[PDB]
Number of protein chains: 4
Amino acid sequence: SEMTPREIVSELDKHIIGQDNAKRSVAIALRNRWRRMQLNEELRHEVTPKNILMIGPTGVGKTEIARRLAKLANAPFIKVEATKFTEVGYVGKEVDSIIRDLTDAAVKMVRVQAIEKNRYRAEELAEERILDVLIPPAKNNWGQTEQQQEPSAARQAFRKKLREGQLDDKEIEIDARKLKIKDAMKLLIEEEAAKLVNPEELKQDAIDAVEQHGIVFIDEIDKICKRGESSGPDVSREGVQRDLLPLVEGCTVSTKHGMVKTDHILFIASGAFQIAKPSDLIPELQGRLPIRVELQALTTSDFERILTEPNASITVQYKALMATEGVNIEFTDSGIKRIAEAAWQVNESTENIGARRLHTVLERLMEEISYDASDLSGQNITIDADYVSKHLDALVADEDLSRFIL
Amino acid sequence: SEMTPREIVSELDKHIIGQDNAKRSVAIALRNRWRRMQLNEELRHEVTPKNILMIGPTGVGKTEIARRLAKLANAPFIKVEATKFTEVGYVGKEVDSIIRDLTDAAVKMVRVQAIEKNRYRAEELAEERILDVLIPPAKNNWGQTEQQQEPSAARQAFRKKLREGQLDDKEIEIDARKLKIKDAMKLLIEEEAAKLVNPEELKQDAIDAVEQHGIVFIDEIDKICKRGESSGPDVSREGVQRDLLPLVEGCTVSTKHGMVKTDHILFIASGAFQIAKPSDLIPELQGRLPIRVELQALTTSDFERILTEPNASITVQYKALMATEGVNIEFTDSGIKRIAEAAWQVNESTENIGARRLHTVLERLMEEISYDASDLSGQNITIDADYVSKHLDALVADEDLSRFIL
Amino acid sequence: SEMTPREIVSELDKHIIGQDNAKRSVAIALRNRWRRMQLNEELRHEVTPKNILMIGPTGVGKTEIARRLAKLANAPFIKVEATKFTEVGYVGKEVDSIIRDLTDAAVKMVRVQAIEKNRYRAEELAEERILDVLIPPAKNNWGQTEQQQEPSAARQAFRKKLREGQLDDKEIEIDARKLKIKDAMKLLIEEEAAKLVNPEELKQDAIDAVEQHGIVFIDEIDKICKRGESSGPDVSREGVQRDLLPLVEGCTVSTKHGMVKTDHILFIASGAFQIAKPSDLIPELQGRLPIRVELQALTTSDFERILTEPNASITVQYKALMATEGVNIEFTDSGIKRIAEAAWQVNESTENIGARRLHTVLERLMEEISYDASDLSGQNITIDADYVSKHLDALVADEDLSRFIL
Amino acid sequence: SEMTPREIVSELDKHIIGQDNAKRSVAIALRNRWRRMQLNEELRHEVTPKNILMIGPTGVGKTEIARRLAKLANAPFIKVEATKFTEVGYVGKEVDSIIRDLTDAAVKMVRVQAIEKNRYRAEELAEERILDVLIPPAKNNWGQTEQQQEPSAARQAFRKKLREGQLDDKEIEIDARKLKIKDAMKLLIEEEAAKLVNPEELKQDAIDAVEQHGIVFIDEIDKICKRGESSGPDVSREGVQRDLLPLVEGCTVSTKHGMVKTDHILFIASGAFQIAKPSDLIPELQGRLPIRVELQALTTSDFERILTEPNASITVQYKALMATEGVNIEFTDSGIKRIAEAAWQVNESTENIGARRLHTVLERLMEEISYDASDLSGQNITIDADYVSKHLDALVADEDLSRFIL
Ligand SMILES: Nc1ncnc2c1ncn2[C@@H]1O[C@H](COP(=O)(O)OP(=O)(O)OP(=O)(O)O)[C@@H](O)[C@H]1O
Ligand SMILES: Nc1ncnc2c1ncn2[C@@H]1O[C@H](COP(=O)(O)OP(=O)(O)OP(=O)(O)O)[C@@H](O)[C@H]1O
Ligand SMILES: [Mg+2]
């Protein structure tokens, strides 16, 4: 019961732009899950996760692809920065935390997993107990087949009003106190929800989810490589590698949820490696990170697509926000293409993040509309190619200024 | 469970190519545990473990030999980076942790031993309780010799239905809560398995495990010797050697599961010793590491062998996974040759990382296939030397690339 | 339980060759506790103990004597490494630990002490309760002097059968259930075993083992002296001597097992003192180490004795372990002298590590036999001067190998 | 109600040898206590303690004089090392601890102080509750002037029997259980002593004792002075002075016993000042350490007196210890004089501690008797001048050896 290499890339194709290779890789990894759990007992142990190591610059999709991947398989996920554990110079943060955190993440996974499952039932019972105070039921009933006319037009009346209308004052009993529907409603929900939920029967779900589906994204694992010094003193970082193997090559670790294996968890490390090369990773890590994939630096089209396609692109969002003031914003193809060329420019000119650059540029170009929105009520402003250039040109052209306000 | 040296080396031979000297070393050790038992009280508690110190390059087998050695011995094992405690002014953990961890590992094993031993007894009584809800048994019974017709076609009915067919709804009491068979089953099993397991028995058992068969493996021991670039931080690395002394000389450490004595734990310290010499260790430690053995670098022939001969060889493992997709992979002998050859080349032209290299090369090689797979069910794909060159020659040629991908 | 100095030196002489003066010092320390134990209330607590300070090279027997003295004393022993507490840039655990550990160590002895002490009592009562089910005793009895004919030939019959024979099916009552002697026996043992064990006592019994018999061995008490190089770190070492004082002065520390008074713990400080001198210890501490004793470096003859005279000498150890495989090892006098000379020579040409060198040397010399043993069953192998030469001479000479193998 | 400068010195003259100056000084400070608490309210605030700073070598009486002084006024006391708080380079110990500790010290003062104070009261309330079970009192009573005939001959009967007689079986109620007077007595006493032990009525006793009579002995405050560096970097210590000011010039500090002032606690810091001079202390401290006193180095006579006079001199102690074996030791004037000259010699020759040196010398000189004591039963050994010189001469003469075994 699992998707496949290609079928996976499709799903990822519905959220990430470009980076097909990387996709194919997280695709395979995810598939080998369903491949192992499909073998004899003697192998299940022998075959270890095919960890992937992503190589690319920022703003190009790395981390998203992992989120999306873990999401795509509702798998416990966690993102850490290799350097977070480098503060060993004097401070102290230990790797165990990674898995430790992962489990938590899982317990929240499984938790929320039950809630949203029967949240309706709760709300139902919740509003099924608010009608009792509105129309004090006369003890004893039932007996015939009038289940349809049983709730009485009374309860049915307040029913419609409650879920769809006024009603915002009364007192409900718990353990009897005055309150208010809009809140007493959110008071019962949690209570009711309790009844449905279970306890120690969360272990073989969370610890299992983790140990069998968890995914870890180890960011900038390149910030913890060799470096110019010596393989002895500058170990303040190499030693951070020597601290991950246990996690990477199967070890254990106790958590406030029990014991977690880690023997076969999917690790996806990533770096730009524009200084150090994956080859500088200690041999144990090289060994355990078999799948190597390089991501490409984004292009204006990517940018153009990242501005539009996304169900919640900054574009749609902005339009949304200004509609709050009565203004009707509209980004036109040329406009978008233009914001796109604006980002690319700045990335190119100055330092180069990636899709990141879209935020300041867009918020910059809309400064005046953003400030004047209130007075632009009822108007229809359209951001075309003209607009954009006579707002962003001056700035983009000015590299120095770009390093500050863009 | 006590086999002879020559035999122990024969098992080891099944998962590790070459390194005979190392195999004999470890086998002698394992073997003495049986010899010591044949001894009288006095000697039995005078004869200590012949801790090993392995000397060799990376990816040649030092650790693999220790795992496999612990496995055929069925003993709680544990890897530890010597450096995990190093610091020129940092923090780190405490060495005793090594015994806490090893002990957890002993409990884990024991739990398993007992569960699978009487898993039936559990599942049995488990469903034996799911039938009671399905068919409320009328209090009081027995009396005659009708044991067959006693479970009444009623229970017998559900029983087949339950075990075989359909799993799916009701409410069973614990501490009365609606559930679902397919799940209430797993719930009851654990609940039932419990009653069977004797805590003190497994706690004591888990201990003897560690105390009488523990095998700890200290990697990168040479990363603790002298150095010379300082005085404090170096005699601080030495600090790690001092801290380990109690464990190797015999001491007691307190753990969740009780008090553990280290006097009979076998220690396998490993090291490349390219910079320092085993003579650079602190005397007390050199004293506690009687047996010394040097493992040798692997050769291309070795890689070919490593590729297919070991038991769950990566080759056989690849084939297994692919089969899951209905694909039949086969490796040409020359295919196997070109691969070992590619790896060697890279290890030679970049960073030599031993047998480890084989993984990365094998993954890259079979990626296009791995991604297709599903779309090749029923096909017999053969990896001949032509396939191995078309997919790796260029890569191997690009020394930069190899530093990134292979 | 208290013997004279002269007698302790006699016990000491069964395991440690030479170092008579030290055996004496230690002998006095011990007899001295018994003496203080003979005083009145007035002095019992107004008698400042006589901690030892051992001065000597490595591998000459300082630790050994303390251990073995702790054994004949049958006292919980612990061995601290003076430096563990220094840190010119670390945390360095706090000395409290020494009494902590010792206590954990005391507890163990006590536990396994009590058990193996009155085990017979349990197994006896255990089976004494299995005969009750075999031959249901008729209530009320006794009265005359028919004590040996009272158990009746019935109980006496099953008695012999039980401990020496069949009988493997029966149901016993605990808290009434069918079982099986083979296991119902063990089941009872632990149950009864409980009865005898006093948890409110042994905890105390532990403190009474510690506070009044506890021996501590502080090593490298010389790696704590002034030094000179700098000044900050020195007072950082001296910090350990300052902090060390209360223990040797006589105080109370708190453990997970209660409060413990360090007042009668015998302290054995020890050091090589190659760079530093006792006179360089902090005045407070010097005066608190009234008993001073030196140990002489060992000589080849000594090695030869260490090799054979001691009770369970490594020689008698190997010969024993080999006979376990049915091999008759005979060490010729010529063979011993060469082992001793080989060790001495390596200690001369590389790092001198005292008697420890004999271990590595002996092991190496014996590996081949040690591996082949099983197949050499029934044969005789004489380790004589010629035998020693073939196996060691090449290695001893090759100074680079000796820094790795011997 | 207080002694006087002279009268105090005498008390100190009863335990310390020489060092009259320092005595006269601690005397004065102690007296100013009784002088301030004797002035108008406006002054009591204005006048602060006249802190004393002792200047002298080790082994001459400093700390002893402070103990004796705090004892002489049963004042809370504490001795700290200035350097203890210098481990600030990387570790961490804070001065608050000092007062923090001081209070504890006080609560222990007041504690054993309270018990023996109202010990009678407890026992009374104890047996007063044991008669209730013996003669179950009839509820309701009193009313007339029959206080003498009220206890009834019944309670009065058991009263005498109890404290002076049999009665050793009964059950008392606590939290109702059978016991035995002989024990049921000691059980009630403590349990009763609890009610008395001023629960919260311990505050205005400890915090008061501390705040009004506390004495702090700050050892080696010279180890935290200027030093060759700069008044900015080497502040790792000068900053330690900047941390005592608060305490010395009155601040506060919270303790698990409440709040403590510190405004006027007597501080007695000391140092040898053979490197740094009191002039190097930061100005604030100099200001707050008004009384400056120099102690002199001990003399053989001092040594001679230190050996004999003390009610528990090492000499008496030894004679005692050996009597445990039947031997009758006797130090003769010439003998002691000789041990004195021997200590002085070594102090002079090598490094010079002080009285300290008496421990090893005496224990060295008695080595043989100490070892042979057992066989010397019934004999009368006399350590005269002869004995000593022909046991200690060769060693004292040998400076080098002196630095090790003396
Ligand atoms: N004969 C062999 N020699 C080397 N590696 C082998 C051999 N057979 C299989 N392998 C595999 O090669 C990898 C090498 O890892 P291993 O830890 O054994 O190397 P190592 O050099 O001993 O490591 P370390 O330097 O950390 O002690 C493992 O994944 C192991 O399973
Ligand atoms: N008479 C002896 N003299 C020296 N070593 C001996 C003797 N008998 C046995 N040995 C063995 O020699 C080794 C030396 O260890 P020991 O701890 O006694 O030396 P040490 O110099 O006191 O050590 P450290 O410097 O760690 O305090 C031990 O393995 C010990 O068992
Ligand atoms: Mg290694």
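Chain B uses Swiss-Prot numbers throughout; the residues present, in order, are 2-176, 213-443.
The way this entry was determined, per its header, is X-ray crystallography, 3.0 Å.
Every residue, even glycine, has its Cβ placed from backbone N, Cα and C.
According to Swiss-Prot, the features are:
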| type | residues | note |
| --- | --- | --- |
| BINDING | B:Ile18, B:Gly60, B:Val61, B:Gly62, B:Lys63, B:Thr64, B:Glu65, B:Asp256, B:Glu321, B:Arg393 | ATP binding site |
| MUTAGEN | B:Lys63 to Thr | Can neither bind nor hydrolyze ATP. Do not form multimers, but stays as monomer |
| MUTAGEN | B:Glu88 to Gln | Severely reduced protease activity |
| MUTAGEN | B:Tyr91 to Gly | Partial loss of protease activity |
| MUTAGEN | B:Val92 to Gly | Partial loss of protease activity |
| MUTAGEN | B:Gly93 to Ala | Almost no protease or ATP hydrolysis activity |
| MUTAGEN | B:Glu95 to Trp | Partial loss of protease activity |
| MUTAGEN | B:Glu266 to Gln | No effect |
| MUTAGEN | B:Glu286 to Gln | Reduced protease activity |
| MUTAGEN | B:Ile312 to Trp | No effect |
| MUTAGEN | B:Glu321 to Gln | Complete loss of activity |
| MUTAGEN | B:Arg325 to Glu | Complete loss of activity. Forms wild-type complexes with HslV and is able to bind ATP |
| MUTAGEN | B:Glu385 to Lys | No effect |
| MUTAGEN | B:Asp437 to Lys | Partial loss of protease activity; when associated with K-436 |
Listed recorded positions (B:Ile18, B:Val61, B:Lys63, B:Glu88, B:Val92, B:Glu385) that sit near chain C [CB under 8 A]: B:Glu88, B:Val92
Rounded Cα-Cα span from B:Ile312 (mutagenesis position) to B:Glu266 (mutagenesis position), Å: 12
Of B:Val61, B:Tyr91, B:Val92, B:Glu266, chain A-adjacent recorded positions (C-beta under 8 angstroms): B:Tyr91, B:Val92, B:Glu266
Winner by Cβ contact number (other Cβ atoms within 10 Å) across the recorded positions B:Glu65, B:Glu95, B:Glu266, B:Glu321: B:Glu321
Neighbour count (Cβ, 10 Å) for B:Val61 (ATP binding site): 24
Whole-number Å value of the largest CA-CA distance among B:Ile18, B:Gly60, B:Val61, B:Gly62, B:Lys63, B:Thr64, B:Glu65, B:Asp256, B:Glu321, B:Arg393, listed as ATP-binding: 34
Recorded positions whose CB lies under 6 angstroms from ligand 1, from B:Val61, B:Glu65, B:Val92: B:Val61, B:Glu65
Other CB atoms, at most 10 A from the CB of B:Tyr91 (mutagenesis position): 21
Cβ atoms near B:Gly93 (mutagenesis position) (within 10 Å, other residues, all chains): 20
Among B:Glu88, B:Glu286, the most crowded of the mutagenesis positions [Cβ within 10 Å]: B:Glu88
By Cα-Cα distance, the member of mutagenesis positions B:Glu88, B:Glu286, B:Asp437 nearest B:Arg325 (mutagenesis position): B:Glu286
Rounded Cα-Cα span from B:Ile18 (ATP binding site) to B:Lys63 (mutagenesis position), Å: 11
Number of other Cβ atoms within 10 Å of the Cβ of B:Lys63 (mutagenesis position) across all protein chains: 24
Entry from the recorded positions list B:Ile18, B:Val92, B:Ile312 having the most other CB atoms no farther than 10 A: B:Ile18
Which listed residue (B:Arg325, B:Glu385, B:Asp437) has most other Cβ within 10 Å, given these are mutagenesis positions: B:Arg325
Rounded inter-Cα distance in Å - B:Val92 (mutagenesis position), B:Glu65 (ATP binding site): 30
Whole-number Å value for how far B:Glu65 (ATP binding site) lies from B:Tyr91 (mutagenesis position) (Cα to Cα): 31
Distance-selected mutagenesis positions near ligand 2 (C-beta under 6 Å), from B:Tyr91, B:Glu266, B:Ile312, B:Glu321, B:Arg325, B:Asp437: B:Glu321
Where B:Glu95 (mutagenesis position) sits in the secondary structure, as DSSP reduces it to three classes: coil
